[PDB]
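K.L.:
My questions all concern the structure below.
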Amino acid sequence: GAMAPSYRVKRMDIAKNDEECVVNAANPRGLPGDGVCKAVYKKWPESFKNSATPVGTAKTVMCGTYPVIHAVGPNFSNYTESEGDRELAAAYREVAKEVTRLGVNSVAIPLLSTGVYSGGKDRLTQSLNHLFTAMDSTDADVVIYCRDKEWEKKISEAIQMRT
Ligand SMILES: [Cl-]
Ligand SMILES: [Cl-]
Ligand SMILES: [Cl-]
């Protein structure tokens, strides 16, 4: 466990994190993919051996001793808002189980389904709240990654609101 479990946000490439494991914003087929998934493939390609897993689940594959937790959010181009919301909440609960099982003291996590899976919508709040629902009961230090300056400010504000 971390001494004083916390949330933080950083605006940078999650492939350059300083945490004990990474959550990939994976596709269901374990393909190199786009966005976060492509940066994770470049940095940890060994972790895509048998990484394919269904929507709403997470599958961990070791790169050396470094855990890559492949978390598959729904593509809101394909899902209804209602079923999409259910699967996005489920993917984060599976992330919390894996982070707990691994016994890490820190984890780097992106906002699932906010990129090319967002179906053209701003899902910062929806995705972040499902992240909190899942990770609040874990004692790992959580570091949320983003790339947009206005997203960094909104994520930071949401963290500070609860403190
Ligand atoms: Cl960066
Ligand atoms: Cl995405
Ligand atoms: Cl972003």
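Just so you know, the numbers here start at 1 and follow the chain as drawn.
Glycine is treated like the rest: Cβ placed from N, Cα and C.
Annotations per Swiss-Prot:
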type	residues	note
BINDING	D13, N27, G35, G115, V116, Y117	ADP-D-ribose binding site
MUTAGEN	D13 to A (Swiss-Prot position 1343)	Partial loss of ADP-ribose 1'' phosphate phosphatase activity
MUTAGEN	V36 to A (Swiss-Prot position 1366)	Partial loss of mono-ADP-ribosylhydrolase activity
MUTAGEN	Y117 to A (Swiss-Prot position 1447)	Partial loss of mono-ADP-ribosylhydrolase activity; complete loss of ADP-ribose 1'' phosphate phosphatase activity
MUTAGEN	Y117 to V or W (Swiss-Prot position 1447)	Almost complete loss of mono-ADP-ribosylhydrolase activity
K.L.:
If the criterion is a C-beta within less than 6 angstroms of any ligand 1 atom, which of the recorded positions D13, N27, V36, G115, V116 pass it? List them in sequence order.
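P.N.:
Only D13 meet the Cβ criterion.
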K.L.:
Return the residue, from the listed recorded positions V36, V116, with the maximum count of other C-beta atoms within 10 angstroms of its C-beta.
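P.N.:
Of the recorded positions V36, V116, the most buried by Cβ count within 10 Å is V36.
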K.L.:
Return the residues near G35 (ADP-D-ribose binding site), defined as same-chain residues 6+ apart in sequence whose C-beta is under 8 angstroms from its C-beta, sorted by sequence, else 'none'.
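P.N.:
Listed in sequence order: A25, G115, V116.
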K.L.:
Could you tell me the maximum Cα-Cα distance in Å between the residues recorded as binding ADP-D-ribose, namely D13, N27, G35, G115, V116, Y117, rounded to a whole number?
P.N.:
18
K.L.:
Which of the recorded positions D13, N27, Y117 has its Cα closest in space to the Cα of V36 (mutagenesis position)?
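P.N.:
Closest by Cα distance to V36 (mutagenesis position) among the recorded positions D13, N27, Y117: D13.
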K.L.:
Rounded to an integer, what is the Cα-Cα distance in Å between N27 (ADP-D-ribose binding site) and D13 (mutagenesis position)?
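P.N.:
So the Cα of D13 (mutagenesis position) lies 18 Å away from that of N27 (ADP-D-ribose binding site).
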K.L.:
I need the CA-to-CA distance for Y117 (mutagenesis position) versus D13 (mutagenesis position), whole Å please.
P.N.:
18
K.L.:
Using DSSP and three states only, what is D13 (mutagenesis position)?
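P.N.:
For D13 (mutagenesis position) - judged by DSSP and reduced to three states - the answer is coil.
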K.L.:
Counting other Cβ atoms within 10 Å, pick out the least crowded of the recorded positions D13, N27, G115, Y117.
P.N.:
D13
K.L.:
Among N27, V116, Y117, which recorded positions lie by ligand 2, judged by Cβ under 6 Å to any atom?
P.N.:
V116, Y117
